[PDB]
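First the structure, which I've put down as structure tokens, then a few questions once you've had a look.
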Amino acid sequence: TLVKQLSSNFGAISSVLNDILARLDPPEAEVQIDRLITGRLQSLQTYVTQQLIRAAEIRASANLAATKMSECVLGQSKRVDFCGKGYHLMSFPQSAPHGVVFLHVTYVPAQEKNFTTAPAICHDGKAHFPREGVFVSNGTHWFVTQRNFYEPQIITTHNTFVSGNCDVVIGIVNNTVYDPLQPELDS
Amino acid sequence: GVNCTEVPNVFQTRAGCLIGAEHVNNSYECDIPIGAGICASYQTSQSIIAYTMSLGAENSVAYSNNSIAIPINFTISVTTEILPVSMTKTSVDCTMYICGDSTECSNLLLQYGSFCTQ
Amino acid sequence: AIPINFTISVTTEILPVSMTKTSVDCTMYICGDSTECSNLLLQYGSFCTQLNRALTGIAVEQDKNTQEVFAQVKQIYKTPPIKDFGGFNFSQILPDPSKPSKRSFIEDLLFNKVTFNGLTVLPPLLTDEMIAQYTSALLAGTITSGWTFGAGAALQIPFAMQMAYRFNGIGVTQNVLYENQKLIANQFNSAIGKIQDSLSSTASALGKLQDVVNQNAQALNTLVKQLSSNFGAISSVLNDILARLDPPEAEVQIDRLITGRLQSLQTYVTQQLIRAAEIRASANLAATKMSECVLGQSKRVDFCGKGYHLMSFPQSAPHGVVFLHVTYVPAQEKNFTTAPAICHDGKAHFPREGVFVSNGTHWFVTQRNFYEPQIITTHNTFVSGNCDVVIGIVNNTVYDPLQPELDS
Ligand SMILES: *[C@@H]1O[C@H](CO)[C@@H](O[C@@H]2O[C@H](CO)[C@@H](O)[C@H](O)[C@H]2NC(C)=O)[C@H](O)[C@H]1NC(C)=O
Ligand SMILES: *[C@@H]1O[C@H](CO)[C@@H](O[C@@H]2O[C@H](CO)[C@@H](O)[C@H](O)[C@H]2NC(C)=O)[C@H](O)[C@H]1NC(C)=O
Ligand SMILES: *[C@@H]1O[C@H](CO)[C@@H](O[C@@H]2O[C@H](CO)[C@@H](O)[C@H](O)[C@H]2NC(C)=O)[C@H](O)[C@H]1NC(C)=O
Ligand SMILES: *[C@@H]1O[C@H](CO)[C@@H](O[C@@H]2O[C@H](CO)[C@@H](O)[C@H](O)[C@H]2NC(C)=O)[C@H](O)[C@H]1NC(C)=O
Ligand SMILES: *[C@@H]1O[C@H](CO)[C@@H](O)[C@H](O)[C@H]1NC(C)=O
Ligand SMILES: *[C@@H]1O[C@H](CO)[C@@H](O)[C@H](O)[C@H]1NC(C)=O
Ligand SMILES: *[C@@H]1O[C@H](CO)[C@@H](O)[C@H](O)[C@H]1NC(C)=O
């Protein structure tokens, strides 16, 4: 568009400047050249202004790209949905023509399956909560998995702790909590 | 944006008049956007069809007070993201663009202050 | 100093997301229904289709924004019939069957607060019902599924456990919740109502998205009010010049008017172009404040509201979006003497995750943000070395659980 604006007329009798200077010597060449100069100058100013605004856009995007390359690549961002959709593992940058491209590796849980649960467990009066994990039941027995992977294992005292008495927790469930120390006592 | 009784099947949208597009009654993830929830697309003997866009398949999560779902499997998914970082470094000279080897124009341009240096 | 009690607070944040679309014809504005302004305007070059190309770019991005903000979910979840969520009732942010346009008791008092010359006003791509349905899907997917409807499919989890496993992020344990469920529930209910009161009483908060419609109507007013200005010519009414001066005097007069009107229109387009950059800057902040605060649990400080952020709910608003950050601000304090390490039988028992504190005679090992003092055992402390290098070491006794068991 900036180039094409040169062929325009703007009110003079011609657009090509030499021909104007090749037909009209003393003042009237100048009265036409005034119009030519005004028009061309305004077109140039407009072009410069949108260039400035577009450059601001690009710089905002480039700062975003710099942040992504600093956080996704070198470390391991916990900011959800920042570096990909799911749980972030790694990333591998790739060049691109006037840009950069990332390759977000991501863990994605699937193949769900539902169990009845329980916030805690009474046993001999004291309500046991899980250290890390959740309580579940496979229909008849109660286990303690982790969050994102059904890897059940026997409830014990090395993975559950004690707080108070099961009178205020709402939704308590009876069970027995296994002590590894008891079997190894007859020596 | 014209009540299209006043124009030279024929659908009457909230954003104007859409002539030459069938108003189907089902809903899809839309291809070509128009406005006010109306999109158009090419599908099935073929023709063009306009409708109201959809947002997604319904899902009623069976929420109970003592039930939790725990995944049994994972699946590593690798995706892509593209971002611009720079644009070409273009520079323009004022005097060549405005006058162009035409000193009798540069003398006049002199009077206009300093609309080259900035 | 270690807190004894806590308070739950439900603040508010308001951001603008998108302007109102517009599109201005060139020659209907410059030359209002005239033909003697065809010759006198084809002279100037590609001005018209520059102005008619910047405006559509703005118009399309102003609608890309509202689709990048609210359309981060993939499916439309719905709650079960009424409610069961422990003691928390979201009975006044959730949609209701009444009021045909599905909309909740808060984003209704938000909509009841901000109540042609060559100018056209195009409609938005997403009507006010579709945004309200997105903000209800994102609301029914977090009340029922927690962290994990942004990762993949939505996994159910009872709400009590959701709120309990959200504390374990900010630092406090889960017993702290389960023995204080009633307190936290009735603190949360009697903190949502203050938002209703504050929003209904005055328009104090919704200024951020009101001084935007109050600024896009100043430029749009000046643009049409500068049609009545001679700009340095005999008249401003086009037909009057067209009639009074037939010879090539109308050329110079109409050139003066055309230059004036073209300059005014160009300086309107430039102002819109600049003003549409900060709107996108705020729309890009809404997207990353709604990915992180809503669909997760941010550990950044002061980002999702002051305090320890643990939940949040989105609520729509006219050309905007409103959050309802929930935080965990501790309360009434005490003061205790402390020690960097105990010293039992030559070694130095550091605390696993906590702080040793005292009362004058006893010692304990508590958390950070609550005061539940256990008893120092070799299940709360890990031994490292000897008892001289540490500065501030104290000497005490450290209980061992297996010892009072061998006797029987
Ligand atoms: C899941 O529940 C099933 C019952 O439906 C358990 O099956 C029995 O578990 C007992 C444990 O004391 C075993 O002695 C039995 O041999 C099991 N049954 C069979 C047919 O082998 C099962 O153990 C539970 N899951 C786990 C991991 O224990
Ligand atoms: C879990 O088991 C305990 C003990 O087996 C039950 O405690 C009962 O409590 C009531 C009132 O405190 C007593 O009258 C009973 O004698 C206790 N024992 C039994 C076997 O009932 C407790 O009720 C059980 N949990 C539930 C939900 O019933
Ligand atoms: C979880 O939901 C079930 C719904 O079945 C609740 O079960 C109800 O319990 C009350 C009182 O115990 C009974 O009067 C109802 O008859 C039960 N429902 C049915 C369909 O029989 C259960 O109470 C809920 N969990 C908690 C902790 O209240
Ligand atoms: C988790 O998903 C993978 C698929 O990615 C399952 O792998 C399949 O396992 C079955 C059973 O051994 C094989 O017959 C298939 O050939 C495997 N397919 C692939 C593509 O690996 C894996 O078994 C799943 N895990 C569980 C516990 O079911
Ligand atoms: C798991 O969910 C399905 C429906 O989503 C339900 O029919 C089934 O009974 C649930 N399983 C258990 C053990 O509750
Ligand atoms: C268009 O004009 C007719 C004439 O009365 C009217 O009946 C119709 O409702 C108008 N269209 C719309 C969309 O209002
Ligand atoms: C869709 O079908 C229903 C059923 O008759 C009708 O009421 C409605 O007007 C139809 N909509 C369109 C766009 O054809």
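Swiss-Prot numbering applies to chain B: residues 614-621, 641-676, 689-762, in that order.
Quick check of the header: electron microscopy, 3.7 Å.
Heads up, the Cβ atoms here are built off N, Cα and C, so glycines get one too.
Reproduced below are the annotations present in Swiss-Prot:
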MUTAGEN   B:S673 to A  No effect on O-glycosylation by host GALNT1
MUTAGEN   B:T676 to A  Partial loss of O-glycosylation by host GALNT1
VARIANT   B:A653 to V  In strain: 19B/501Y
VARIANT   B:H655 to Y  In strain: Gamma/P.1, 19B/501T, 19B/501Y, Omicron/BA.1, Omicron/BA.2, Omicron/BA.2.12.1, Omicron/BA.2.75, Omicron/BA.4, Omicron/BA.5, Omicron/BQ.1.1, Omicron/XBB.1.5, Omicron/EG.5.1
VARIANT   B:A701 to V  In strain: Beta/B.1.351, Iota/B.1.526
VARIANT   B:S704 to L  In strain: Omicron/BA.2.12.1
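For each feature listed, report its degree of burial, its nearest neighbours and the pertinent distances within the displayed model.
Using a 10 Å radius centred on the Cβ of B:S673 (mutagenesis position) and all shown protein chains, the other Cβ atoms total 16. Under DSSP, B:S673 (mutagenesis position) is assigned to a strand (E or B) in the three-state scheme.
Counting every protein chain shown, 6 other Cβ atoms lie within 10 Å of the Cβ of B:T676 (mutagenesis position).
Using a 10 Å radius centred on the Cβ of B:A653 (variant position) and all shown protein chains, the other Cβ atoms total 19.
The number of other Cβ atoms within 10 Å of the Cβ belonging to B:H655 (variant position), over all protein chains shown, comes to 16. DSSP assigns B:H655 (variant position) to a strand.
Sequence-distant contacts of B:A701 (variant position), defined by Cβ-Cβ distance under 8 angstroms and a gap of at least six in the same chain, do not exist. According to DSSP, B:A701 (variant position) sits in a coil region rather than a helix or strand.
The Cβ of B:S704 (variant position) has 12 other Cβ atoms within 10 Å, all protein chains considered.
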Of B:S673, B:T676, B:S704, which is closest to B:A653 (variant position) if I measure between C-alpha atoms? They're all recorded positions.
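Comparing Cα positions, the candidate nearest B:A653 (variant position) turns out to be B:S673.
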Under 8 Å Cβ-Cβ to chain C, which of the recorded positions B:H655, B:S673, B:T676, B:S704?
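Only B:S704 pass the 8 Å Cβ test.
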Take the C-alpha atoms of B:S704 (variant position) and B:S673 (mutagenesis position) and report the distance between them in angstrom, rounded.
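Spelling it out, the Cα of B:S704 (variant position) and the Cα of B:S673 (mutagenesis position) are 29 Å apart.
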What whole-number Å value do you get for the CA-CA distance of B:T676 (mutagenesis position) and B:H655 (variant position)?
13
